[PDB]
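Step one of this worksheet: look at the structure below.
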There are 2 protein chains.
Amino acid sequence: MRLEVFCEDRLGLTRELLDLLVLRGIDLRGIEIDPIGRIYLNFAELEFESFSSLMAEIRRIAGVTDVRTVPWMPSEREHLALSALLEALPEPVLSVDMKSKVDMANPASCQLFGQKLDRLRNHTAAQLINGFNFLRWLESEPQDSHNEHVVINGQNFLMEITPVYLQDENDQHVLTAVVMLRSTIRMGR
Amino acid sequence: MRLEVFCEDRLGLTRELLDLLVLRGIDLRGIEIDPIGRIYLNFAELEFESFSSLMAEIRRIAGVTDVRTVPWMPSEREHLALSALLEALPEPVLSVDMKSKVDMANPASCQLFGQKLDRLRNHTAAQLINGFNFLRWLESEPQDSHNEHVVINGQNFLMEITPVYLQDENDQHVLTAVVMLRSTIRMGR
């Protein structure tokens, strides 16, 4: 949850806000400040009730002119736009580290394997996809991308695998051979 | 200027740290807390003599076990790791906003359209790719992905454009018709 607090230029206002979060059982994840007169607050979802009296309570603080909920902290905005677009990808995307452990994985990567992100992230890559040697490839210090054909839950896909940053690991896409043929026909004069 | 402060889990530390910076007149922009027990500070540039005094006084706050400058906030490390996935993707990827203006684009895209990313961002999608009404499709309130065969600089592509989030634009993926056949031909062995 992200709050934006509008306030005048007053001594001690930021402290009195953090005290208030502490009094109320709320553990702070982030606070950002705009010199113009805005304070953003990051903490875990409140239930609706604790939420509304808190807003009211923040508005009573000396120097606060207004509060609202906002979709992101200034710090989150761009990396959330990046995540959104990668999560939107209609087919499986997912990244792995140097130990080939799954890191980033999109919704389709989850639905195909039939599991939520946090279990899926517990896997190395060869545990999820039969037929390829991830760790020996990532050991290979790779230049180019790799294309392999794989079957996953009895389904034909093409898997492409590309190194990431020096070698901080790799990311890879999967495309259904069946979806490709249906979709290259999405032209029929 | 960014610091990382390691600290024991003691009541009042974060706020005492905030009081310190308020009092030294430090132009604090951001704090991020690491669920472990690490606090990151982002503030405007200090002269060297003050940065030093600051870091010295911080290391003497009770319960602080260390302080060090760091190149990035966690949010910024996250942004970097997501930019790196996007930029590694072998084939063109871009996103566009609700006016179909280009927001992000990977190097594969910069290379295709022959423009550095800065300039790519000046263009609507229909200024870069013929044979698709991007803006019209955006105003359709699309739910589903769309595939279109497009020709870009005389090279044939299958184009999949997908809607992003609570409609904020779209993700575009272009795959060469020819690399696909080559890959599905290789898949035969």
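The numbering of chain B matches Swiss-Prot: 1-176, 178-190, in order.
The backbone N, Cα and C atoms fix where each Cβ goes, and this holds for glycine too.
For the mutagenesis of B:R2 to A or S, Swiss-Prot gives this note: Shows a decrease in activation of expression of either mtr or tyrP. Does not affect repression of aroF. The structure shown keeps the original residue. Using a 10 Å radius centred on the Cβ of B:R2 (mutagenesis position) and all shown protein chains, the other Cβ atoms total 17.
Per DSSP, the secondary structure of the domain 'ACT' (B:2-72) breaks down as 22 helix, 25 strand, 24 coil. The annotation domain 'ACT' is assigned in Swiss-Prot to B:2-72.
For B:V5 (mutagenesis position), the same-chain residues that are 6 or more apart in sequence and have a Cβ closer than 8 Å to its Cβ are B:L17, B:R38, B:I39, B:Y40, B:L41, B:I58, B:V64, B:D66, B:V67. The mutagenesis experiment B:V5 to P or F is recorded by Swiss-Prot, whose note states: Shows no activation of expression of either mtr or tyrP. Does not affect repression of aroF.
Its Cβ taken as reference, B:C7 (mutagenesis position) is surrounded by 19 other Cβ atoms within 10 Å in the chains shown. According to Swiss-Prot, the mutagenesis experiment B:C7 to R carries this note: Shows no activation of expression of either mtr or tyrP. Does not affect repression of aroF.
According to Swiss-Prot, the mutagenesis experiment B:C7 to S carries this note: Shows very little activation of expression of either mtr or tyrP. Does not affect repression of aroF.
Remark: B:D9 (mutagenesis position) has B:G37 as non-local neighbours, by Cβ distance under 8 Å and separation of at least 6 in sequence. Quoted from Swiss-Prot, the note on the mutagenesis of B:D9 to R is: Shows very little activation of expression of either mtr or tyrP. Does not affect repression of aroF.
A mutagenesis experiment is reported in Swiss-Prot for this position, B:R10 to I or S, and the note states: Shows no activation of expression of either mtr or tyrP. Does not affect repression of aroF. For B:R10 (mutagenesis position), the same-chain residues lying six or more positions away in sequence with a CB closer than 8 A to its CB are B:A62, B:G63.
Within 10 Å of the C-beta of B:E16 (mutagenesis position) we count 16 further C-beta atoms, all protein chains included. Here the residue is the original one, but Swiss-Prot notes a mutagenesis experiment at this spot, B:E16 to R: Shows very little activation of expression of either mtr or tyrP. Does not affect repression of aroF.
Annotated domain 'PAS' per Swiss-Prot: B:78-114, in sequence order, evidence recorded as sequence analysis. Only residues 6 or more beyond the boundaries of the domain 'PAS' (B:78-114), in the same chain, are considered here, and those with a CB under 8 A from a CB of the stretch are 72, 120-126, 128, 134-135, 138, 152-153, 157, 164, 167-176, 180.
Using a 10 Å radius centred on the Cβ of B:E160 (mutagenesis position) and all shown protein chains, the other Cβ atoms total 20. Record note (Swiss-Prot), mutagenesis B:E160 to F or L: Reduces the activation function to 65% of the wild-type value. Does not affect repression of aroF. The unchanged residue is displayed.
Contacts of B:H173 (mutagenesis position) defined by a Cβ separation under 8 A and a same-chain sequence distance of 6+ are given as B:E91, B:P92, B:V93, B:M159, B:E160, B:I161, B:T162, in order along the sequence. Taken residue by residue with DSSP, B:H173 (mutagenesis position) is part of a strand. For the published mutagenesis B:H173 to L or V, Swiss-Prot gives the following note: Reduces the activation function to 73% of the wild-type value. Does not affect repression of aroF.
In Swiss-Prot, the entry for mutagenesis B:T176 to E states: Loss of activation and repression functions. May affect the overall conformation of the protein. The structure shown retains the original residue. Non-local contacts of B:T176 (mutagenesis position) by the CB criterion (under 8 A, 6+ apart in sequence, same chain) comprise B:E91, B:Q155, B:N156, B:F157.
Over all protein chains present, the Cβ of B:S184 (mutagenesis position) has 19 other Cβ atoms lying within 10 Å. Recorded in Swiss-Prot as a mutagenesis result, B:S184 to V or L carries the remark: Reduces the activation function to 45% of the wild-type value. Does not affect repression of aroF.
Those mutagenesis positions from the list B:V5, B:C7, B:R10, B:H173 that have a Cβ under 8 Å from chain A Cβ atoms: B:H173. In three-state terms derived from DSSP, B:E160 (mutagenesis position) belongs to an extended strand segment. Straight-line distance linking the Cα atoms of B:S184 (mutagenesis position) and B:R2 (mutagenesis position), rounded to a whole number, equals 47 Å.
Shown for the domain 'PAS' (B:78-114): DSSP residue counts in helix, strand and coil, namely 18 helix, 10 strand, 9 coil.
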